[PDB]
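Novice: Okay, handing you the structure first.
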Amino acid sequence: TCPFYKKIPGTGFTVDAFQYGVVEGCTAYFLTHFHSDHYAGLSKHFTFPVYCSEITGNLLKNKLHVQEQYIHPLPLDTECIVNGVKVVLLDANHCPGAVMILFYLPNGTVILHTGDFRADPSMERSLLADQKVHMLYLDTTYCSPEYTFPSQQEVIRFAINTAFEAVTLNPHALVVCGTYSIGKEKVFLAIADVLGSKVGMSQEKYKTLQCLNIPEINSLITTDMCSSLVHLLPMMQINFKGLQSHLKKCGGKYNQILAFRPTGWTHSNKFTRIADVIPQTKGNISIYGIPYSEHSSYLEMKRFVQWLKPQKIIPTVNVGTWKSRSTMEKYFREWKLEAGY
Ligand code: NI
């Protein structure tokens, strides 16, 4: 059944609750972002109102064929009324079009639902600064102190310099970047930019990127593989067998592949710095795992919460085991006691 952490008390609202059939008593279904665990269940046959960002709205229309009459896009950073309740959408610093939702309950309670987010100090100067938040529905994906990772900027720096050096040494080397969802576009766009190439990709993936309101996007991507030296492939094909196979398809235009796998976290983060990352190599193929996260590190999460000082925290990730739940509740208490709220 719909779990309690997907329901907004004192409203008829749900968040990211599309795979439970009709939820008894829901008058408006909110979608934080276009990732499949979140939209799971949406289709052209959905006939309830969906509230979301403009970008998520382009993807529902174009990729899932939801009918226009049911898609209700809202502008960001703007006080809006939905079924008699004031709401604001804020940027979540996750994937394109991803939002957090502020709900102002008629009784005076204020609720923030983070969706999926990477907490940042910049959020301390949004509309969130202007009033108190009583309950926080928190993205707890990496809520454990082992989860450190570098900034997005430091990771992109590493990737740009790696690719540029490799291709300047060998002008017959191909760069390939894996993907399975929206998010992490900066990786492949930053590499294509330093190399003076467009990124080439399948027709489905080009369609997906064309929904995303990226500036000058017509100049940066293409479906013509032959004219591109940065290819995107399904993440599943980013392995030695998959890459050899792909290289055969390029018709002796290339004799080397340098490939990037933007993971979330991996245990080499516990020891290794970004400067000291190395590839797995077999022959003329090298594969780099880079820790490009669109979720909060443990420290970024802790800082955001200690700044927000909520009265109650409701986790939305890792809730399925008692050991996880218990561990998270302990960090929350530590954070509250250290900060004094
Ligand atoms: Ni997500």
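We number chain A the way Swiss-Prot does; in order, the residues shown are 700-1040.
A Cβ is built for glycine as well, from the same backbone N, Cα and C atoms used for every other residue.
For the mutagenesis experiment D838 to N, the note given by Swiss-Prot reads: Impaired nuclear focus formation, reduced interaction with PIAS and increased sensitivity to cisplatin. Looking at Swiss-Prot, the entry for mutagenesis of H994 to A says: Impaired nuclear focus formation, reduced interaction with PIAS and increased sensitivity to cisplatin.
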Novice: Measuring Cα to Cα, how many Å separate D838 (mutagenesis position) from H994 (mutagenesis position)?
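Specialist: Each residue's Cα considered, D838 (mutagenesis position) and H994 (mutagenesis position) end up 8 Å apart.
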Novice: Sequence gap of 6 or more, C-beta under 8 Å: which same-chain residues meet both conditions with respect to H994 (mutagenesis position)?
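Specialist: Sequence-distant Cβ neighbours: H793, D815, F816, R817, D838, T840, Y841, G963.
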Novice: I'd like the Cβ neighbour count for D838 (mutagenesis position), meaning other Cβ atoms within 10 Å of its Cβ, all protein chains included.
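Specialist: Excluding its own Cβ, the number within 10 Å is 24.
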